Number of protein chains: 4
Amino acid sequence: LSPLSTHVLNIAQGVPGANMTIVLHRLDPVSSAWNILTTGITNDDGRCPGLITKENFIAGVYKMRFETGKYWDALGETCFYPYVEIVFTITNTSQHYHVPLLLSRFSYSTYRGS
Amino acid sequence: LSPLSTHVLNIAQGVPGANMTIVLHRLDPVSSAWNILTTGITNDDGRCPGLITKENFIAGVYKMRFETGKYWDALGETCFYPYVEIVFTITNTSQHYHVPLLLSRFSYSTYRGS
Amino acid sequence: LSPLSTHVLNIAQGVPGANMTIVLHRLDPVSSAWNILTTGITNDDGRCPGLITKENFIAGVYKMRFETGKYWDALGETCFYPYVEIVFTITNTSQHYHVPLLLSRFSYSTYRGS
Amino acid sequence: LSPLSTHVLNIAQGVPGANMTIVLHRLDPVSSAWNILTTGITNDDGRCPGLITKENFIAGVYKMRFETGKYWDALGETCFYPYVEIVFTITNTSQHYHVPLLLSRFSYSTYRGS
């Protein structure tokens, strides 16, 4: 299983944030440009298994971009945030990191889990 | 008064997020480059007056960057998030937009206020 | 001005939580009795001025009850929480305490403000 | 497994809220009495298995009380909230209900999960 996980929750409607596109990036330590690692689409439970392998999960700065505008558009409603990018520092690669997103049309929140 | 306002709250300590650098950008819709509009620092109450003028507040996509790593570093602690960017769409410029940040070392939240 | 303030934000719609009933209680330190101090109704800005006088703001355990179920029902929608009570300790009676509620139908959050 | 689950997260330190006392109550349909159903303590993952049996999970109003002040006191710190109660309505007894607590010394939040 992936050492990096997520969970998207639609807190306006009280259901998982299903079928949301998420793109995972890692900061290039040489040039400070962003490199794309992979993309995923959350399942029915708002989760996105297999984002990265233990082998590729090296220390660095990572970015998860949630396509929140597109998600809401597919539910027939507008979102204040066209997308959400969460940028976080990974230093100890043996810990598990859970990076969730609690979302409404006009709010969001996240926290570090394990 | 600026039609765009913020408020940074340190929810780990229950005090305002004072002396945090905030940078406001707007997307260039012809290119797709972000250009800096204003750089501010939050005051004792965690607020940042004068982010934009009414004249300069036009429809578009805006980004508020909060220098969360630098803020926490100055209090002698680390943050999971090196910075936080909140990206939002503005279509109606006759409304006030309040874009706060509630912050701990390991979580953050925002919402659209008036 | 009241040393205790609040602010209710409907984070599902990005608007103030107007016309919500809020009841303030203080714990009777001898019995297990909550005494009702004041009842209020949030204004168009989602606020409720005059919750308590400085003279009446003594050390103790306070409770603010927000009628969330009634609020949503008047909006024609259900809420997971029939009401919300926030219980808090006042020790230093010379500071300002702001005790807001950020609400959707399926979530809420609060924090200590000034 | 219990059809009601919880998860306490210490979002100040980015760790699970382990060893926190949790008491589950249900409102009496006839009297207005709250009755204790289960008392538990969170495990090292901040979770509390066995809150209720499937047979005992009937429609009604439930209340989860989290002993937040005692949690922080064991850690040598004060909390603004001496305890937190979340009151919620169970209408559909076939669903799973997850009722977490995201907590700092001066904030908390919850949402309805499944």
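We number chain B the same way Swiss-Prot does; the residues here are 25-138, in that order.
Determined by X-ray crystallography, 1.7 Å, according to the entry header.
Including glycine, each Cβ sits where the backbone N, Cα and C put it.
Lifted from Swiss-Prot, the feature list:
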BINDING   B:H31, B:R71, B:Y135  substrate binding site
MUTAGEN   B:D69 to A  Reduces activity by 50%
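Recorded features from Swiss-Prot, shown on the structure.
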residue	record	Cβ within 10 Å
B:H31	substrate binding site	18
B:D69	mutagenesis position	15
B:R71	substrate binding site	18
B:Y135	substrate binding site	23
Span of the substrate site, taken as the largest CA to CA distance across B:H31, B:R71, B:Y135 (Å, rounded to a whole number): 15
Rounded distance in angstrom between the Cα atoms of B:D69 (mutagenesis position) and B:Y135 (substrate binding site): 18
Proximity to chain A among binding-site residues B:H31, B:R71, B:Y135, where any Cβ pair is under 8 Å: B:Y135
Conformational class of B:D69 (mutagenesis position) under the three-state DSSP mapping: coil
Env. residues of substrate site, Cβ within 8 Å of mean position of B:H31, B:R71, B:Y135 Cβ: B:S29, B:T30, B:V32, B:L33, B:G70, B:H122, B:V123, B:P124, B:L125, B:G137
